[PDB]
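Dropping a structure here in structure tokens format, bear with me for questions.
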Amino acid sequence: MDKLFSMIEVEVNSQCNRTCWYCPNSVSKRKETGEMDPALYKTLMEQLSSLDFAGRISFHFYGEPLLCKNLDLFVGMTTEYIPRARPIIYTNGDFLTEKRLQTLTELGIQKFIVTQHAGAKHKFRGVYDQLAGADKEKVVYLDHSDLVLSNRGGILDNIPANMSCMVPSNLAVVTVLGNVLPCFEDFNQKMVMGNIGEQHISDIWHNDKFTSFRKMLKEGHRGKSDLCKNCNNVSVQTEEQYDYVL
Ligand SMILES: C[S@@+](CC[C@H](N)C(=O)[O-])C[C@H]1O[C@@H](n2cnc3c(N)ncnc32)[C@H](O)[C@@H]1O
Ligand SMILES: N[C@H]1C[C@@H](O)[C@H](O)[C@@H](O)[C@@H]1O
Ligand code: SF4
Ligand code: SF4
């Protein structure tokens, strides 16, 4: 029986305020849009609770989590249902004030992965520079120039263990409508594994499609998948839970 995912990334809202040249938002729109139905997030929390999920949970796919109107609710529910899990927010930081950071931290966020992206310098620069140490220690502050740019499953043409990949052995994405993907690169949802409104995520994780896919990619057979065949992402090649990889 395959190990449960150690990481789950939830699309609590589909939209972003930016259109980075190295992001599919610059060239396509998400095929699902909106904010996650609170009842669906509750269903996800019930399922993760039933598994004693204690890995990383994050709140983005290709949108900006601080735009989620129910972010406070969802972070609070995370702490209530899966107190052993590690909530980590990746954010462009454009909306991240000190007050916002502190509210989120109090509700359960353990780390913020904040990236200053191409274009306008955000106000978080000055906020970060003024943060007390205890808050500052909770932030990994990246520039987009620090990222190891992936072509996002071959969507981006302007972007140039070997080929092994462990993402689908370690991680699941839940889209805003509850569809489960095996990788965060699957912007176009080429590999929907199931929907958590119809099946328990554990059963989806362990189904033949998902089990076969993760074995295939562990062996480095990217060529056998429309999702992976042109993918240049080699950042996740071990079995370990991570907070972030560049
Ligand atoms: C798709 S972004 C989504 C969350 C939020 N919108 C943000 O930018 O932080 C998830 C993470 O991937 C990083 N990222 C964006 N484009 C990337 C790319 N082409 N290759 C690798 N990482 C990328 C972002 O900086 C962010 O840390
Ligand atoms: N390098 C980043 C890329 C991001 O899209 C994934 O969601 C995150 O898990 C990774 O750590
Ligand atoms: S801020 Fe994040 S989601 Fe938005 S366009 Fe840039 S990389 Fe994509
Ligand atoms: S090869 Fe690329 S698209 Fe396929 S699972 Fe790995 S990171 Fe995702």
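All residue numbers given for chain A refer to Swiss-Prot; the residues shown span 1-160, 165-250 in order.
Using the three backbone atoms N, Cα and C, a Cβ is placed for every residue, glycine included.
If you look up Swiss-Prot, you'll see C16, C20, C23 marked as [4Fe-4S] cluster 1 binding site. Annotation of the mutagenesis experiment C20 to A in Swiss-Prot: Reduced iron-sulfur content by 50%; when associated with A-16 and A-23. For the mutagenesis result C23 to A, the note given in Swiss-Prot is Reduced iron-sulfur content by 50%; when associated with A-16 and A-20. According to Swiss-Prot, the mutagenesis experiment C68 to A carries the following note: Soluble protein. Marked as [4Fe-4S] cluster 2 binding site by Swiss-Prot on the basis of a curator's inference: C169, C187, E223. Swiss-Prot gives this note for the published mutagenesis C187 to A: Insoluble protein. Swiss-Prot lists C232 to A among its mutagenesis entries, and the accompanying note reads: Insoluble protein.
Relative to the rest of the structure, where do these features sit?
Within the same chain, residues at least 6 positions away in sequence whose Cβ sits under 8 Å from that of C23 (mutagenesis position) are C16, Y62, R152, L156.
Its own atom aside, the Cβ of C20 (mutagenesis position) has 16 Cβ atoms within 10 angstroms in the protein chains shown. Secondary structure at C20 (mutagenesis position), taken from DSSP and collapsed to helix, strand or coil, is coil.
Shown in sequence order, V12, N13, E35, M36, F59, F74 are the residues of the chain, 6+ apart in sequence, with a C-beta less than 8 angstroms from the C-beta of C68 (mutagenesis position).
In the three-state DSSP assignment, the secondary structure recorded for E223 ([4Fe-4S] cluster 2 binding site) is coil.
Long-range C-beta contacts of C187 (mutagenesis position), restricted to its own chain and to partners at least six residues apart, with a cutoff below 8 Å, comprise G153, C169, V171, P172, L175, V177, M195, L231.
Taken residue by residue with DSSP, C232 (mutagenesis position) is part of neither helix nor strand, so it is coil. Take the CB of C232 (mutagenesis position) and look out to 10 A: across all protein chains shown you find 27 other CB atoms.
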Starting from the Cβ of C16 ([4Fe-4S] cluster 1 binding site), draw a 10 Å sphere and report how many other Cβ atoms land inside it.
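Its Cβ has 21 other Cβ atoms within 10 Å.
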In the same chain, outside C169, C187, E223, whose C-beta lies within 8 angstroms of the Cβ mean position for the [4Fe-4S] cluster 2 site?
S168, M170, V171, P172, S173, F217, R218, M220, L221, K222, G224, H225, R226, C232
Cα distance, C20 (mutagenesis position) to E223 ([4Fe-4S] cluster 2 binding site), nearest Å?
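Cα to Cα, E223 ([4Fe-4S] cluster 2 binding site) and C20 (mutagenesis position) are separated by 32 Å.
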Excluding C16, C20, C23, which residues of the same chain place their Cβ within 8 Å of the centroid of the Cβ atoms of the recorded [4Fe-4S] cluster 1 site?
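The answer, listed by sequence position, is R18, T19, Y22, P24, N25, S26, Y62, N92, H117.
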Work out how many Å separate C20 (mutagenesis position) and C232 (mutagenesis position) at their Cα atoms, rounded off.
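Each residue's Cα considered, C20 (mutagenesis position) and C232 (mutagenesis position) end up 22 Å apart.
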